[PDB]
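For reference, the structure is listed below as structure tokens.
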Protein chains: 2
Amino acid sequence: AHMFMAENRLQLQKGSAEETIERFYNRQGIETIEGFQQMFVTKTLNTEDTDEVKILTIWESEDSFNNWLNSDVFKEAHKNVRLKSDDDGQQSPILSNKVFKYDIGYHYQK
Amino acid sequence: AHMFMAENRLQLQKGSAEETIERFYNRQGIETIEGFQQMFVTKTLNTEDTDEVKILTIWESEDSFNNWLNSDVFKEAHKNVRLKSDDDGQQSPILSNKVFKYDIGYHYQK
Ligand code: HEM
Ligand code: HEM
Ligand SMILES: [Mg+2]
């Protein structure tokens, strides 16, 4: 069975990618979900308007990822996360997010 | 130093994602490039009119990628690759591509 990838794309105020990425340094429970395999946090190069940060998560199945979304550790990790348009959100550089889902058809490691 | 990721995003005719991904099973030189680490080939899950396949390459540095992009082996792997729009591209389901580049700010492996 193929691996599954979920991407959370963050649209951010220009210049804020680096401080946003630093927030991902320490784990907050994702690693405890059966089926989680690994994660990458990327900054999109050569952007001219808003910054872009992608959070890529790789799982043994889509069910594993859904289990994480419904988990208590997901809620705990996101409790102090705010969008800029939230009532108490003005200081946040995070404008919006968009989730993308993928089937991993092939993988190769050197 | 951070890892680097290059993405080649293919727009494909509806239904051709699976046949296109099978073309990546066999290596054609990239494993010989110093700095190359791994690759994922993904199909986007959605309801669009076209299929979308992404080729994600992970490298020790942007230089490693640049070296590959300019190499004889890159040329070899792509010598029979055509777009639908190419003079001899009648058989190809590949409509277009776009390259994206990313700095990898963080990685975690279970
Ligand atoms: C709903 C809108 C979301 C926003 C604005 C957002 C943003 C953030 C931020 C800023 C962090 C770091 C939290 C901190 O500072 O402690 C975080 C955690 C994280 N987010 Fe999200 N997130 C959202 C939902 C999602 C979704 C849907 C995914 C699926 C890919 C995702 C993937 C991750 C991962 C893997 C972590 C680290 C979790 C851990 O270590 O346990 N997030 N998110
Ligand atoms: C000019 C536009 C491009 C098109 C239409 C295209 C399409 C393809 C296709 C269909 C294959 C399968 C091999 C075959 O059928 O012989 C392939 C090989 C491959 N492509 Fe591309 N590609 C392009 C440029 C790129 C770029 C810019 C990247 C950078 C990420 C890339 C990454 C790869 C990799 C990693 C392989 C396997 C290489 C190996 O095993 O040595 N391609 N390409
Ligand atoms: Mg910038």
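One-based numbering along the chain as shown.
Header says: X-ray crystallography, 1.9 Å.
The backbone N, Cα and C atoms fix where each Cβ goes, and this holds for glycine too.
Per Swiss-Prot, domain 'ABM' is recorded for A:4-95, and the stated evidence type is sequence analysis.
Long-range Cβ proximity for A:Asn8 (Fe cation binding site), meaning a same-chain Cβ under 8 A and a gap of 6 or more residues, is found for A:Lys54, A:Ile55, A:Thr57, A:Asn97, A:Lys98, A:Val99. For the recorded site, A:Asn8 (Fe cation binding site), the DSSP three-state label reads strand. Under the heading Fe cation binding site, Swiss-Prot lists A:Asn8.
In the three-state DSSP scheme, A:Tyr25 (heme binding site) falls into the coil class. Taking the Cβ of A:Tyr25 (heme binding site) as centre and 10 Å as the limit, one finds 10 other Cβ atoms among all the protein chains shown. For A:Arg23, A:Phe24, A:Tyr25, A:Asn26, A:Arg27, A:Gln28, A:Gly29, A:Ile30, A:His78, the entry in Swiss-Prot reads heme binding site.
In Swiss-Prot, the entry for mutagenesis A:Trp68 to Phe (Swiss-Prot position 66) states: Heme degradation activity is approximately half that of the wild-type enzyme. The structure shown retains the original residue. Residues within less than 8 Å, Cβ to Cβ, of A:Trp68 (mutagenesis position) and separated from it by at least 6 positions along the same chain comprise A:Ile30, A:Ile33, A:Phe36, A:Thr57, A:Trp59, A:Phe74.
DSSP classifies A:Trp68 (mutagenesis position) as helix under the three-state reduction. Quoted from Swiss-Prot for the published mutagenesis A:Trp68 to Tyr (Swiss-Prot position 66): Heme degradation activity is approximately half that of the wild-type enzyme. Heme binds to this enzyme with less heme ruffling than observed for wild-type.
Within the set A:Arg23, A:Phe24, A:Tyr25, A:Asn26, A:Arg27, A:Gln28, A:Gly29, A:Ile30, A:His78 that the record links to heme, no two Cα atoms are more than 14 Å apart, and one pair reaches that distance. Around the Cβ of A:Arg27 (heme binding site), the number of neighbouring Cβ atoms within 10 Å comes to 13. Proximity to chain B, taken as a Cβ less than 8 Å from one of its Cβ atoms, holds for A:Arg27 among the recorded positions A:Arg23, A:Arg27, A:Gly29, A:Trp68.
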